[PDB]
Amino acid sequence: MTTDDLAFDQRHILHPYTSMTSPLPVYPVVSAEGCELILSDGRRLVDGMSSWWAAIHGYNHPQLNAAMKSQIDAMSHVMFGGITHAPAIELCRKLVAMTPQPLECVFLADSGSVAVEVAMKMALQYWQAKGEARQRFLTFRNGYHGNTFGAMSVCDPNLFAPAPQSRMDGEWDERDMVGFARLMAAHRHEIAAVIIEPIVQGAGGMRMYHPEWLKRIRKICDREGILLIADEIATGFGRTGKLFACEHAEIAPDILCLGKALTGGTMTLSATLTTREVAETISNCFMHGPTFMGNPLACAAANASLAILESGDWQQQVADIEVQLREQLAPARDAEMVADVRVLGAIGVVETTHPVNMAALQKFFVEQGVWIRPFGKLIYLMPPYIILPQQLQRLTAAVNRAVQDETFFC
Amino acid sequence: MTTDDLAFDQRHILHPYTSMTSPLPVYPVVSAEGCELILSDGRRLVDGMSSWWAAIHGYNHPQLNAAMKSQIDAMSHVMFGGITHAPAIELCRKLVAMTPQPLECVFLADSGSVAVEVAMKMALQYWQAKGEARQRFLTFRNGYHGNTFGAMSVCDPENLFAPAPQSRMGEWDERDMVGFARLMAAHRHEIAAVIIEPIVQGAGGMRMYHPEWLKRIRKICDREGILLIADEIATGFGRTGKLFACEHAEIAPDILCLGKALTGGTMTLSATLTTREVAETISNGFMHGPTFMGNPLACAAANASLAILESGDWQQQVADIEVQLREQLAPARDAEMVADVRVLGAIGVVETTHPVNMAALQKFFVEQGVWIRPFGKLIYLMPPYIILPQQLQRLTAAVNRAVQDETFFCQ
Ligand code: NA
Ligand code: NA
């Protein structure tokens, strides 16, 4: 990559959440292996982000590589309309078996937002088939479910209950419920579904709430006849310490959305699983179909990623990561720029009192030989499960150092 | 693929537009090469669909394959936030260079529907930035722009819907404009953008209309200061006989959407291009970012796919496909089940008077050693540009056979 290459990027290529008139530096990566990103100039960086949740087995993993290459030798893509193939079947089997008993019907899609839209369309068609006037969704404030038109309608600015005040680390307080009870009482009759991110509210605040909330929501839904949609696009596949974050409340949703880590972070794929009751009611078809539904290559990558998780090794890896993050992020509770430190599984969050200075903190991080990407008042880690203790220690040392003074804040 | 495997597919895997209470048969594909799909039972089928527009170079293409394998060797994925990489830069260079001059800012995304949602959002953020109350989109009836909620608000039934373009790809009839002008006069103050598929309305009826429509729409938008969104997710990359269908009218939109054939049908990827005016104007007031934005593997596949097109061979491959389709579909105009026949580039459409029987028709095609996937009252062909004449002949003969009587119709 030349500097002329980098100039073209600034002038012509839009990047996520960022100006075309004031783009900040972007770093050129040429390759990646294990837990390291390799920059154009040869510098190797320990990845603390898993490229946004997804790369749980890291990069250039031999099992993912082999599977993707083999699939390419067979066929990279073929349409799913009237057709089926081994990768899609092998994947859907693993998905049905690893999720709660009632979730046995699979709608594969391309992106998470699209998987959420499918979930919403599923809830709307469901009630319409019963002849009921239910077009409204009840969600939490601070929630995040995607970029698209429908996904945006249930995002922190339908009906919005307050964000869950009670914590995963701490105690349950009953006052938390008053707002969601008030909303449901007033609206039980027009509500099609409650859509929520279980335990961890990712993009909306990296909040971790007490599992009693999920227990409570599940019973209220059962009682009123209302559908529950669990958005696990960020939480699935072992990130919070359990395979799926719902397991934390011992509950099953009516509709489950998955993505990000599904393919081991090699390429995009998503899935929306539901119950037979929902799947059959709607057909009495579900009106949906992305062009690349069931992509064999993305399914093959996903199958190999799940096979690595079938060993169970991730449980110990994630538990170890949890203990190391708690121990090593704790000192930050004492720095002047930190407001809160919270860990669950392989998620380590240091919330600050003032917002960060993106360009400056990013450079500091790259200088430390680590890749860490902050947003707002949050400096967080979500590393790959195969990260070595030495590598994890480099990440926490860098975070602890960043919050030592106001050099990198505002 | 065992039978247990096939049974699990039927009871647990949703397929596009198709019931889970009354599922219809599906065919197990184990591999694909050239212009052929290979079933589990060993049967080879000539593909007439390009896996819905996308696989313009067929399957197991040695150049596409080596490119993908090489990128997997470097890295299949890395986040695009704060990071850039060779595959995305090379791709955006090609996209900017091959599209009309004003289109120079690229937003890479995953699926077509998302690319469209991005365009709509751009149009809204834009007027908001200029401080204009503009929240209506004006579109054509019979349009298709994707499956997400925003995309559906401009799919044929609050937005404005002008009558479906009547003049055919045919002489022009000024009366065709009455419905469109009326809406414009009444709501010109409130319209954020006009959004249409150029020349070919795909999923909404495989309709083929007159390029004068684009000249007029471009001129009217110019005059009122309204944004023009051209959805070329289906028509892009040579399909209609020109590189982009907008070329038929030698017009440039303010916003351009691309997908499907962008990667040569190896994996999903999409892109929305717009002008500097739009990108600078939503910037001095863009709120979008899919997780896998800029995915290196998909970008590498698109680079190798665009490199094949760089040779220019598609132009004559498509011209020859068009001559063959017109000649070989002509006999369908003598069949009792046909309502209309129309051809443009490597697209051949036989519209029927009654809806097809999917299960029965699909099986018939498979027995003829061809893969053709109809829908509603349309039996159409969009083959890979590399299809051999003997292969295209097998497709057109199967279509002609299918429309001779009631057999494969209704249900
Ligand atoms: Na299950
Ligand atoms: Na251009």
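What you see of chain B is 1-157, 171-182, 184-299, 304-429, where the numbers are those given in Swiss-Prot.
Per the header of the entry, the method used was X-ray crystallography, 2.1 Å.
Any Cβ shown, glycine's included, is placed from N, Cα and C.
For reference, Swiss-Prot has these:
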- B:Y17 to F: Severely reduces the aminotransferase activity (MUTAGEN)
- B:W52, B:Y144, B:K274, B:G307, B:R391: substrate binding site (BINDING)
- B:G112, B:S113, B:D245, B:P308, B:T309: pyridoxal 5'-phosphate binding site (BINDING)
- B:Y144 to F: Severely reduces the aminotransferase activity (MUTAGEN)
- B:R253 to K: Increases aminotransferase activity toward SAM (MUTAGEN)
- B:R253 to A: Has only a small effect on the rate of reaction with DAPA (MUTAGEN)
- B:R253 to M: Loss of aminotransferase activity (MUTAGEN)
- B:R253 to Q: Increases aminotransferase activity toward SAM (MUTAGEN)
- B:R391 to A: Reduces aminotransferase activity (MUTAGEN)
Using Cβ atoms only, which residues of the same chain lie under 8 Å from B:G307 (substrate binding site) while being at least 6 residues apart in sequence? B:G81
Fewest neighbouring Cβ atoms within 10 Å among the recorded positions B:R253, B:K274, B:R391 goes to B:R391
Considering Cα atoms only, can you say which of B:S113, B:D245, B:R253 is the nearest neighbour of B:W52 (substrate binding site) among these recorded positions? B:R253
Most isolated by CB count within 10 A, of the binding-site residues B:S113, B:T309, is B:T309
Chain A proximity: which recorded positions among B:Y17, B:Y144, B:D245, B:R253 have CB distances under 8 Å? Answer 'none' if there are none. B:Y17
Return the single residue from the binding-site residues list (B:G112, B:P308) that has the minimum number of other CB atoms within 10 Å. B:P308
Cα-to-Cα distance of termini bounding the 13-residue gap, B:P157 and B:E171, in Å: 10
Non-local Cβ contacts of B:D245 (pyridoxal 5'-phosphate binding site) (under 8 Å, 6 or more apart, same chain)? B:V116, B:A119, B:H145, B:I209, B:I210, B:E211, B:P212, B:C271
Which residue, out of the recorded positions B:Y17, B:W52, B:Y144, shows the minimum number of other Cβ atoms inside 10 Å of its Cβ in this structure? B:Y17
What is the biggest Cα to Cα gap, in Å, among B:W52, B:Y144, B:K274, B:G307, B:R391, the residues listed as binding substrate? 34
Of the binding-site residues B:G112, B:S113, B:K274, B:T309, the one whose Cα sits nearest to the Cα of B:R391 (mutagenesis position) is B:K274
